[PDB]
Amino acid sequence: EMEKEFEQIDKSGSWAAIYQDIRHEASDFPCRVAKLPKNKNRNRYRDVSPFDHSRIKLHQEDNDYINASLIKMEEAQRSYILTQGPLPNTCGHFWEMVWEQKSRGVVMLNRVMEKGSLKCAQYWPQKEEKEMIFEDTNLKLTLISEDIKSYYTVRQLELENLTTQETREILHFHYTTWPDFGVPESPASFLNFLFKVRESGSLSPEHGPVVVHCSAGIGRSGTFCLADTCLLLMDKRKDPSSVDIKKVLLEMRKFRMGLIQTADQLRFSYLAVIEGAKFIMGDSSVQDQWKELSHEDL
Ligand code: VO4
């Protein structure tokens, strides 16, 4: 079980060592395209790139590069696109990717400003009456409605392909209290947010892969994706003990480097999966406990 293992690691204080072992074992694949000179201004961080084999290619002839990876969890049968926070020059690419990949959901785990520094472009409209138009990729984006909670906000956006004039609803889930290189305030508030995304249909197989990002797209994004997949695996078999959290993380790291950035984030993942297992194993009421414990109201 995760619990037994969690307490063994906890009792000896081996999280840093456990986490370092994962770093050491992680896949190392080429990122030749991300490192091309022409793509320099398309990367937010020098040391965070998508592998060539799993990168999302934009469907344009000019330059198909974007810092984004497709994480295809074969056994869990769920896919995620993890990407960096868009730069001022890549917002059009970001939405082009959303359109071409047929995504319904965008999960954002960072704030535009964190620790006094700018971490992400303002890539979506904050006012209904001020829609955005990305001239390079011929897309229009409109804020349709906003539901503001205490530590997250849900937005309904309308994305229009100006070329074909067809439109789509995009759901934007914005977690506003998850510090960079940090952990959520609680398993409860994190799980409450995760289940809000799930309940929107954004994670369903009839849609393209959900887009998950923070600033770099590996730490908080990794943490979010890891928990979700572990709970999905457990759900499929109704067998908590069949899930090897570290193996899953390692499987995810075949598709994008550096997923989960700290030992504490790893520790949190265990917590979130362990708490979430109560819901998966038949205690439907625990979801309401999370909502309360999370204090989303206000
Ligand atoms: O902006 V993230 O450092 O949690 O990859």
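Residues displayed in chain A correspond, in order, to Swiss-Prot positions 2-299.
In case you wondered, yes, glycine gets a Cβ from its N, Cα and C as well.
What Swiss-Prot lists as domain 'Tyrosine-protein phosphatase' is 3-277.
The number of other Cβ atoms within 10 Å of the Cβ belonging to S50 (mutagenesis position), over all protein chains shown, comes to 23. For the mutagenesis result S50 to A or D, the note given in Swiss-Prot is No phosphorylation.
The mutagenesis experiment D181 to A is recorded by Swiss-Prot, whose note states: Substrate-trapping mutant. Under the DSSP three-state reduction, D181 (mutagenesis position) is assigned to coil, being neither helix nor strand.
Within the same chain, residues at least 6 positions away in sequence whose Cβ sits under 8 Å from that of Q262 (substrate binding site) are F182, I219, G220, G223. Positions annotated as substrate binding site by Swiss-Prot: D181, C215, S216, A217, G218, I219, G220, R221, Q262.
DSSP assigns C215 (mutagenesis position) to coil, not to a helix or a strand. Swiss-Prot gives this note for the published mutagenesis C215 to S: Catalytically inactive mutant; abolishes sulfhydration.
According to Swiss-Prot, the feature active site, phosphocysteine intermediate maps to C215.
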For this session: With H, G and I counted as helix, E and B as strand and the rest as coil, say where DSSP puts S50 (mutagenesis position).
Result: coil
Exercise. How far is it from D181 (mutagenesis position) to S216 (substrate binding site), counting Cα to Cα, in Å?
Worked result: 8
Exercise. How many other Cβ atoms are found within 10 Å of the Cβ atom of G220 (substrate binding site), counting all protein chains shown?
Worked result: 23
